[PDB]
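Reading through the C-alpha cells given below for one structure.
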Amino acid sequence: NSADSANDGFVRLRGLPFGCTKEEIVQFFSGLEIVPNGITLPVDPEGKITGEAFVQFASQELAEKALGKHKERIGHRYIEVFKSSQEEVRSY
C-alpha cells in the first residue's frame, strides 16, 4: 500500500512530454516485468494532458529497480521517479 507491501510495486513519473503515453513507459521499463496493463496515465501536473503517470510491476522489488533509472527520457522530456502503489496512483 502507497509505496510498499510485497507485490503492489508501483512507480510514479512526473515529467512527461506532449502526447506522452503507455508505450513510452513500456519502453522506459522494457528493462523489467510488469502485470499485463500495469501502467496508469491520469494527467499532467496542470490537468490537460499526460505529464505524470504510474506503473505496477510483478513485485515491489522490480518497482525499485525501476526507481533505479533515476532520469532517462520519454519523447523529448526528462521525467522524475518516486515509489508508489494503486491508491497513490488512481488520480483517475
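The numbering of chain A matches Swiss-Prot: 103-194, in order.
Structure method, as recorded: solution NMR.
Yeah, the Cβs are placed from backbone N, Cα and C, and that goes for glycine too.
As annotated by Swiss-Prot, domain 'RRM 2' applies to 111-188.
Within 10 Å of the C-beta atom of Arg116 (mutagenesis position) sit 14 other C-beta atoms, taking all shown protein chains into account. Quoted from Swiss-Prot, the note attached to the mutagenesis of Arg116 to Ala states: Decreases affinity for RNA oligonucleotide 100-fold.
In Swiss-Prot, the entry for mutagenesis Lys150 to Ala states: No effect on affinity for RNA oligonucleotide. The structure shown retains the original residue. Taking a C-beta cut-off of under 8 angstroms and a sequence separation of 6 or more, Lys150 (mutagenesis position) has no same-chain neighbours. According to DSSP, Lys150 (mutagenesis position) sits in a coil region rather than a helix or strand.
For the recorded site, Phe156 (mutagenesis position), the DSSP three-state label reads strand. Long-range Cβ neighbours of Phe156 (mutagenesis position) (same chain, at least 6 residues apart, Cβ-Cβ under 8 Å): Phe112, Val113, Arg114, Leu115, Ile141, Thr142, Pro144, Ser186, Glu190, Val191. Annotation of the published mutagenesis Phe156 to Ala in Swiss-Prot: Drastically effects folding of RRM2; the original residue is retained in the structure shown.
For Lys173 (mutagenesis position), other Cβ atoms within 10 Å of its Cβ number 9. Where Swiss-Prot documents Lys173 to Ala as a mutagenesis experiment, the accompanying text is: Minimal effect on affinity for RNA oligonucleotide.
While the structure shown retains the original residue, Swiss-Prot records the mutagenesis experiment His178 to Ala with this note: Little disruption of binding RNA. Sequence-distant contacts of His178 (mutagenesis position), defined by Cβ-Cβ distance under 8 angstroms and a gap of at least six in the same chain, are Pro119, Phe120.
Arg179 (mutagenesis position) falls within a strand segment according to DSSP. Quoted from Swiss-Prot for the published mutagenesis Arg179 to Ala: Decreases affinity for RNA oligonucleotide 100-fold.
Counting Cβ atoms from all protein chains shown, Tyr180 (mutagenesis position) has 12 others lying within 10 Å of its own Cβ. Under the heading of mutagenesis, Swiss-Prot lists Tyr180 to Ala and annotates it as follows: Decreases affinity for RNA oligonucleotide 10-fold. Abrogates RNA-binding; when associated with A-120.
Around the Cβ of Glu182 (mutagenesis position), the same chain contributes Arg114, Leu115, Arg116, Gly117, each under 8 angstroms and 6 or more positions distant in sequence. In Swiss-Prot, the entry for mutagenesis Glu182 to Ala states: Decreases affinity for RNA oligonucleotide 100-fold. The structure shown retains the original residue.
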Indicate whether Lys173 (mutagenesis position) is helix, strand or coil by DSSP.
coil
What's the number of neighbouring CB atoms sitting within 10 A of the CB on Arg179 (mutagenesis position)?
13
Reported as an integer number of Å, what is the Cα distance between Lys173 (mutagenesis position) and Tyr180 (mutagenesis position)?
6
Could you check what DSSP calls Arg116 (mutagenesis position) once collapsed to helix, strand or coil?
strand
